Amino acid sequence: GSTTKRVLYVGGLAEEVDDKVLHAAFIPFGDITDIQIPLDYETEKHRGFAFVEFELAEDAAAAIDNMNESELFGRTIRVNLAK
């Protein structure tokens with residue numbers, strides 16, 4: 001309950017999306033500040049998910065309401081406020 005943050009999660013990506021694209025893609029919805037993509041140790045390869053951080057907390061809501069169930073690189077992505 002009560003999250004109050006700006007870090008969002010992207011679900012439904014491909015091998016074409018990255019922090020670079022997320023930066024440009026999510027910048028209109030809100031000027032991103034940080035983007036982190038975790039990996040494994042045995043495979044060191046994600047699946048297709050990342051974290052988007054915005055400079056403005058309210059800006060994230062836009063990415064949330066804009067990227068949630070949207071289309072990116074021909075892929076359906078889902079966004080939500082981290083916690």
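Indices start at 1 and increase along the chain as displayed.
Structure determined by solution NMR.
Just so you know, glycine gets a Cβ as well, placed from its N, Cα and C.
Under its mutagenesis entries, Swiss-Prot includes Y9 to A with the note: Decreased affinity for RNA. Take the CB of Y9 (mutagenesis position) and look out to 10 A: across all protein chains shown you find 17 other CB atoms.
Among the mutagenesis results in Swiss-Prot, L39 to A has the note: Decreased affinity for KMT2A. The residue drawn here is the original one. In the shown protein chains, 9 other C-beta atoms lie within 10 A of the C-beta of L39 (mutagenesis position).
One mutagenesis experiment catalogued in Swiss-Prot, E42 to A, is accompanied by this note: Slightly decreased affinity for KMT2A. A coil conformation is recorded for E42 (mutagenesis position) in the three-state DSSP classification, outside any helix or strand. Other Cβ atoms within 10 Å of the Cβ of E42 (mutagenesis position) number 5 in total over all chains.
A mutagenesis experiment is reported in Swiss-Prot for this position, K45 to A, and the note states: No effect on interaction with KMT2A.
Under 8 Å, Cβ to Cβ, and six or more positions away along its own chain, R47 (mutagenesis position) finds no residue. Secondary structure at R47 (mutagenesis position), taken from DSSP and collapsed to helix, strand or coil, is coil. Here Swiss-Prot describes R47 to A as a published mutagenesis experiment; the accompanying note says: No effect on interaction with KMT2A.
In the shown protein chains, 15 other C-beta atoms lie within 10 A of the C-beta of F49 (mutagenesis position). Listed in Swiss-Prot as a mutagenesis experiment, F49 to A is described as follows: Strongly decreased affinity for KMT2A. Decreased affinity for RNA.
Neighbour list (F51 (mutagenesis position), Cβ cut-off 8 Å, at least 6 residues apart, same chain): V7, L8, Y9, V10, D34, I35, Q36, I37, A82. Swiss-Prot documents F51 to A as a published mutagenesis change and attaches the note Impairs protein folding.
According to Swiss-Prot, the experimentally introduced change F51 to D is described as follows: Abolishes interaction with KMT2A. Abolishes inhibition of KMT2A activity.
In the shown protein chains, 8 other C-beta atoms lie within 10 A of the C-beta of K45 (mutagenesis position).
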